[PDB]
Amino acid sequence: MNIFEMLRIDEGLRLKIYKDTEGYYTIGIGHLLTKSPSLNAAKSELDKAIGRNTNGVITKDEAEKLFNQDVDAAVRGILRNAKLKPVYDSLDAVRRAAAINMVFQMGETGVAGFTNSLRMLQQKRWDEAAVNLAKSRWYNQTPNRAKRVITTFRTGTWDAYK
Ligand SMILES: [Cl-]
Ligand SMILES: [Cl-]
Ligand SMILES: [Kr]
Ligand SMILES: [Kr]
């Protein structure tokens, strides 16, 4: 397993615009198009992202390309965030994948707000962090996914994903 497979499991793959868990226009492997309620808006951003007139539909290859860019950007965002970087650099490879997952889902900003959880992770107090991480909107809104990522920081293995 790795970050790509992990996220492909959590996000799914849809080739037509769809609404995510928050009701936002998305396509592909969890590629958020816009927070606006306008479908036209969404179509416009899609076309812009892909470079053609898509008419709200994309190919598998195009979804994968957006996915690669999105992972890449998620990593670079962590490395660029003064609050995130130190934590991320202190983690083992498995746990780093979990941190990327969170960033991809809620943004760097969003993650950067888990102050207490971050320090616990940095200190390697796994169970404690796991408990603190679940005390969140994130966890109450998408509990199964949250549980998978949480177990991953807890154990440092991919068990949640097998
Ligand atoms: Cl884009
Ligand atoms: Cl979920
Ligand atoms: Kr992180
Ligand atoms: Kr976190």
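Backbone N, Cα and C define each Cβ position, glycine as well.
The following features are taken from Swiss-Prot:
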- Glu11 to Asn: Loss of 84% of enzymatic activity (MUTAGEN)
- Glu11 to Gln: Complete loss of activity (MUTAGEN)
- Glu11: active site, proton donor/acceptor (ACT_SITE)
- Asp20 to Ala, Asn, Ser or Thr: Complete loss of enzymatic activity (MUTAGEN)
- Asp20 to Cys: Nearly no effet on specific enzymatic activity (MUTAGEN)
- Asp20: active site, proton donor/acceptor (ACT_SITE)
- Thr26 to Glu: Complete loss of activity at neutral pH; covalently bound substrate (MUTAGEN)
- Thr26 to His: Facilitates transglycosylation more effectively than hydrolysis; covalently bound substrate (MUTAGEN)
- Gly30 to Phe: Almost complete loss of enzymatic activity. The enzyme is destabilized by 1.5 kcal/mol (MUTAGEN)
- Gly30 to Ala: Almost complete loss of enzymatic activity (MUTAGEN)
- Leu32, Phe104, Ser117, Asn132: substrate binding site (BINDING)
- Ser117 to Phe: 10-fold decrease in enzymatic activity (MUTAGEN)
- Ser117 to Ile: 500-fold decrease in enzymatic activity (MUTAGEN)
- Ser117 to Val: 50-fold decrease in enzymatic activity (MUTAGEN)
- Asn132 to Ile: 5-fold decrease in enzymatic activity (MUTAGEN)
- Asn132 to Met or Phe: 2-fold decrease in enzymatic activity (MUTAGEN)
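Neighbour density around each Cβ, counted as other Cβ atoms within 10 Å, peaks among the mutagenesis positions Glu11, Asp20 at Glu11. The most crowded of the recorded positions listed here (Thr26, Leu32, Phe104) is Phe104, judged by how many other CB atoms sit within 10 Å of its own CB.
The shortest Cα-Cα distance between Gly30 (mutagenesis position) and any of the recorded positions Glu11, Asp20, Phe104, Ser117, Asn132 is the one to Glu11. Secondary structure from DSSP puts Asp20 (mutagenesis position) in coil. For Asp20 (mutagenesis position), the nearest of the mutagenesis positions by C-alpha distance turns out to be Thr26; the candidates were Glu11, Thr26, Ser117, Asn132. In this structure, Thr26 (mutagenesis position) is part of a beta strand by DSSP. Neighbours of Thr26 (mutagenesis position) among the recorded positions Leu32, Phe104, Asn132, defined as a Cα within 10 Å of its Cα, are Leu32.
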